[PDB]
Amino acid sequence: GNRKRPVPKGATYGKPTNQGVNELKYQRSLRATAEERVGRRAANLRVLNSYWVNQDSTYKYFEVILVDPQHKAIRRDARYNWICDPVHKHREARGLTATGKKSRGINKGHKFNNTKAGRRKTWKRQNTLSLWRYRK
Amino acid sequence: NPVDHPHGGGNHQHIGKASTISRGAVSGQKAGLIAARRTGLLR
Amino acid sequence: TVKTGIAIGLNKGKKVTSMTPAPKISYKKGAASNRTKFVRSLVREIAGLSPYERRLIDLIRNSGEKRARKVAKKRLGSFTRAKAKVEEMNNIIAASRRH
Amino acid sequence: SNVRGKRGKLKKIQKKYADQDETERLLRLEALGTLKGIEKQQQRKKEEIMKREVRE
Amino acid sequence: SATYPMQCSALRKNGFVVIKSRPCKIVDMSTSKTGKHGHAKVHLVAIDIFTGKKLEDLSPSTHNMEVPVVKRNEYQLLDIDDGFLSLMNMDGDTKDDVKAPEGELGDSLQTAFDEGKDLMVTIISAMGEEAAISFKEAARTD
Amino acid sequence: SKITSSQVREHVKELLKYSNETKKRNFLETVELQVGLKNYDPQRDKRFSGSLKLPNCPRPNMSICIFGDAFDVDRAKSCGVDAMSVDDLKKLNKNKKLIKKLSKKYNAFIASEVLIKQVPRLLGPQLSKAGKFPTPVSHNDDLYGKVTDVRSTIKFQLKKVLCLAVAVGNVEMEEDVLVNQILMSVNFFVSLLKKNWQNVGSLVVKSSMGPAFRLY
Amino acid sequence: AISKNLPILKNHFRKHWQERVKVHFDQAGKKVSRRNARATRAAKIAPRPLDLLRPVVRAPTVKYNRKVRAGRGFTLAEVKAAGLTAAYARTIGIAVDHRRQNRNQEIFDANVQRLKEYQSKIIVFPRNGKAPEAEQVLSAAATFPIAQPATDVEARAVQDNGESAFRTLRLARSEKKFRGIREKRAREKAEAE
RNA sequence: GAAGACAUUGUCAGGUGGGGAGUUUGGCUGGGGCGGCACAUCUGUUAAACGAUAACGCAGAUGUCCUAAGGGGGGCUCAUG
RNA sequence: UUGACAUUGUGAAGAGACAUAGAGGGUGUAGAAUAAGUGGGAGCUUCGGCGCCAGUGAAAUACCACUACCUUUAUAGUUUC
RNA sequence: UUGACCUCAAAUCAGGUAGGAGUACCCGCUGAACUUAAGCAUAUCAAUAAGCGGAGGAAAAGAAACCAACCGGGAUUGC
Ligand SMILES: [Mg+2]
Ligand SMILES: [Mg+2]
């Protein structure tokens, strides 16, 4: 379901464009918050991927694949030892998994001009004022 | 005082609107006779 | 499909001698192989039909392909998928009638 | 039971008036005043016939 | 247009207003100052012409209220059958669209037509709905 | 318009083929339009009533009476149309059997503007009950012209029954005239009808002593 | 606000623009460090020429198709016509682009010729032994410049045959404009019994 | 034990909802309020014999009406005594 | 608060509504009769009989069609409650 | 009776790993109002401030389910 806005008694204290409480939607996916809770449960592991298995009216069910970056079978085996690099701590928390990149909008094309190298990065890049030594 | 109750306020102590309150009323409104089928002293 | 040599018209552009390069293998991604055809036929035999496919079978039997395509367009996304689905269900009806 | 807006009433009787007897039913409708309304509707039918009779 | 605007203070007694999209005829008007500094508010009590219900509204005096166009028209009866009057206009036009009145006016009109008087019927038009209000008898031109 | 001119032309062709050649009748056969309207209530909805004058007359010889004054009766002598005066109507003395006989005698009535007031007072409401009520005529207008007009009148009035019928014309007219008159009558009917071309239950064309033909 | 006869200005400075102001004070120092990086890279790859060989290739749009420029890498068909595999070309310093195609024989021949001259000009060392040092140059692009092709000769004979080159353009535009209606009329004429 | 594919839960849709949120609540003016409109206009006058010219100056008017009460032509002369 | 869809499976009965295939049906009184209404109709005839003039009745009768309202069977029917 | 398998546990079992700090720059979530519109509600401020989660010396992105419509170009990033 949706994300109810956590305000006491529905009062938002602002302009009427921000008075919505009920029909607001979370920007990340249920798959994303599922693997993020799994990563917090096993912080010594690394989240690789996730997949849907089942659902009902109340819950959605996912299975999360995790890899141990301290086990010697992953310290060796050069196909997988890239996960032991410290830049991959909490990929699911930084949105670097498959559904994380899907929710961040990282794709090539004219349909992704807002979100292609990072939405906030592009916003800073096109809201920066660039002044040179010899003013153009 | 009217900040404290629906019945508060006025230059005379009086209720104002009718004191019979709908069952579909919300919290803070249900002060009075809630969902009264009839009122008054029957004889 | 040769160009005309002038800047506007039907086949505008400069005439250059063509080469017709070698075909890329990625252009045949959706091509059906024998092994996947065999797998798809076997799992269709094993699993049978979904409920909307069953009621589509009833709609070709009773109310005709126009109502079948309308219901399949409502059920699936687009009219193209609806036309392909109604065509393959008509094939299932013909094959089961042969059975 | 096949006219409009009757099943909405029939749900409420199953919800809250399933365990009831006719003495209590007559007491509650007399205390709620619907019986007077039923009486006046049948009375209005009676003067609907009666005015035609007086015309004739 | 069917209806035209007016001001509350411009309104006065025995005039027509639109209240809750109903043609209404005013019986009572009362103006009371809101606060000592403020403008007075107009409280209007009116009766629907067709249904007879009592409708009231209060508004600012400077506010504009909607006003219907009411036309009263004079006709002669031809027949009363199935609850629908049949009327006859000057220059010989005939309408049967008017439903017969359902109250004591309708009863008195039915008895008068049964015992055979020549009856003059006043029907009013306001906002696309039509009704009969009163009947007289033609004293001359029998 | 759901109904098409070519379909009207076709159905008129077998209609006139049956009426003229295969089974001819001695009396002149009138072509009838019989309509039934759908999803409509006489009690609640507004009762539509309207009239149109066809260019070529459906019934040339139908009986008409002119209630009239001295000038109207003197003109009616020239017109050749039956008339009774105000003195004659007073003679009648509101006797029900004789006025019922007159109502079954004459299909149509034409009355003067002056006397149309007391036509109900001398004659009563049985004309409104029958549905034949006199049509107004004035001193300025031509009586024989309005006799031709009333003989060419087509009237749709709702009443209580949800089915109507009018006489479009004769069998003996020309095919294009019959097509044009039936098309303009259907157009007039749907113009009177609210929510047009969807509250049309059925349209039937027929000839007198002929089978029905269904146009939608 | 609005005032004397002046043009309407659109200055987008209603955000907190003073939080994002980049003044390039480090232009000169950045240039110096950039030259330092080039020199240390050249010393690290001390015989090799600091950049790969790029193909000549035709610029995309109608505004720029009159010009020719440098591409990303050579086509696999081009390197097979030159007579060496793509992996070997990548190891000896030839940029290979697996995703561009050859539809133009002149561009194909130019790139094959350019690869032939590169293979004639380079020296490839043995992988094990002597390393006969050979005094690097720093720019394969400067040793193989991109040349615009000569499209015509500067003097010819006038060949006039009466079409004015304006009627031709106008008629071509007209037949493109009224193409599809003519096959529509032809189709209904054909299916008219 | 009870209840049972109904409740519950999720998403949409209609109603209700000063319990709560945000905001508004004309101008002229012999102070403001009430009153009036001098707020868009028209005639006569103030107005000082070109034009312009104020006041909550004076006497009034407008938010329409007309297939002729418009256009052309012909004939005739009106109020009153 | 109300409705829909999902959660949501498994079984029996009883009603109702449409599609299109066809059947029959209509009794206040008066009037030769059982008048559902409309509209055409003065000639239709198969009997040379029935209508028409005429009787009664709000409504008139042959010979034509149409439209409702009823009951009535059936479909690899469509469906709702 | 004995021996497996599956699933679930317990150990101060053998060996490991996570938390907190910093946070200028980076990757996300969440999220205003003052202000401007000469009033104000959409809008603007701003996909910003505040709040929360997570990294590195950079991070992120990255080798097309791309751009194009041309004689076509050819991962990403930056000017
Ligand atoms: Mg939630
Ligand atoms: Mg109080």
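For chain E, we keep the numbers from Swiss-Prot: what you see runs 16-157, in order.
Just so you know, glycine gets a Cβ as well, placed from its N, Cα and C.
In Swiss-Prot this protein carries:
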{"type": "MUTAGEN", "residues": "E:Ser24 to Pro", "note": "Temperature-sensitive growth phenotype"}
{"type": "MUTAGEN", "residues": "E:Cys39 to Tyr", "note": "Temperature-sensitive growth phenotype. Lethal; when associated with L-83 and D-118 or with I-66 and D-118 or with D-118 and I-142 or with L-116 and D-118"}
{"type": "MUTAGEN", "residues": "E:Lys51 to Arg", "note": "Impairs association to the ribosome and cell growth. Reduced ability to promote CAT tailing in response to ribosome stalling"}
{"type": "MUTAGEN", "residues": "E:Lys56 to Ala", "note": "Temperature-sensitive growth phenotype. Reduced binding to the ribosome"}
{"type": "MUTAGEN", "residues": "E:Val57 to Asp", "note": "Temperature-sensitive growth phenotype"}
{"type": "MUTAGEN", "residues": "E:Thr66 to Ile", "note": "Temperature-sensitive growth phenotype. Lethal; when associated with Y-39 and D-118"}
{"type": "MUTAGEN", "residues": "E:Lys69 to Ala", "note": "Reduced ability to promote CAT tailing in response to ribosome stalling"}
{"type": "MUTAGEN", "residues": "E:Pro83 to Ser or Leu", "note": "Temperature-sensitive growth phenotype. Lethal; when associated with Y-39 and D-118"}
{"type": "MUTAGEN", "residues": "E:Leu93 to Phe", "note": "Lethal. Reduced binding to the ribosome; when associated with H-22"}
{"type": "MUTAGEN", "residues": "E:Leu102 to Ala", "note": "Temperature-sensitive growth phenotype. Impaired ability to promote CAT tailing in response to ribosome stalling"}
{"type": "MUTAGEN", "residues": "E:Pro116 to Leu", "note": "Temperature-sensitive growth phenotype; when associated with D-118. Lethal; when associated with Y-39 and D-118"}
{"type": "MUTAGEN", "residues": "E:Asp122 to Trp", "note": "Temperature-sensitive growth phenotype; when associated with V-118"}
{"type": "MUTAGEN", "residues": "E:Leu124 to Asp", "note": "Lethal; when associated with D-118 and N-120"}
{"type": "MUTAGEN", "residues": "E:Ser140 to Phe", "note": "Temperature-sensitive growth phenotype; when associated with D-118. Lethal; when associated with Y-39 and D-118"}
Mutagenesis positions: E:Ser24, E:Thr66, E:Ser140 - member with fewest neighbouring CB atoms within 10 Å: E:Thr66
Cross-chain proximity of mutagenesis positions to F (CB under 8 Å), evaluated over E:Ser24, E:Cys39, E:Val57, E:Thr66, E:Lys69, E:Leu93: E:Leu93
E:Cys39 (mutagenesis position) and E:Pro83 (mutagenesis position), Cα-Cα, nearest whole angstrom: 9
Same chain, 6+ residues apart, C-beta under 8 Å of the C-beta of E:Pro116 (mutagenesis position), given in sequence order: E:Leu124, E:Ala146, E:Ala147
From mutagenesis positions E:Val57, E:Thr66, E:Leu93, E:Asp122, E:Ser140, the one whose Cα lies nearest E:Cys39 (mutagenesis position): E:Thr66
Cβ-Cβ distance under 8 Å to E:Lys69 (mutagenesis position), same chain, at least six residues away: E:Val60, E:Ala61, E:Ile62, E:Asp63
E:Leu93 (mutagenesis position) and E:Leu102 (mutagenesis position), distance between Cα atoms, whole Å: 6
Minimum Cα separation from E:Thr66 (mutagenesis position), reported as the residue among mutagenesis positions E:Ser24, E:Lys51, E:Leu93, E:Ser140 that achieves it: E:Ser140
Mutagenesis positions among E:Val57, E:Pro83, E:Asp122 whose Cβ lies under 8 Å from any chain D Cβ: E:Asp122
Fewest other C-beta atoms within 10 angstroms, as judged across E:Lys51, E:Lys56, which are the mutagenesis positions: E:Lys51
Proximal residue to E:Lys56 (mutagenesis position) among mutagenesis positions E:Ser24, E:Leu93, E:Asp122, E:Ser140 (C-alpha distance): E:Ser24
Site of maximum Cβ density within 10 Å, from mutagenesis positions E:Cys39, E:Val57, E:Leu93, E:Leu102, E:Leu124: E:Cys39
Where E:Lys51 (mutagenesis position) falls in three-state DSSP terms: coil
For E:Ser24 (mutagenesis position), the one of E:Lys51, E:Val57, E:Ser140 that lies nearest, given that the mutagenesis positions are compared by Cα: E:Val57
Rounded inter-Cα distance in Å - E:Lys51 (mutagenesis position), E:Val57 (mutagenesis position): 15
Length of the line joining the Cα atoms of E:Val57 (mutagenesis position) and E:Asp122 (mutagenesis position), in Å: 39
Neighbour tally for E:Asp122 (mutagenesis position), based on other Cβ positions within 10 Å of its Cβ: 14
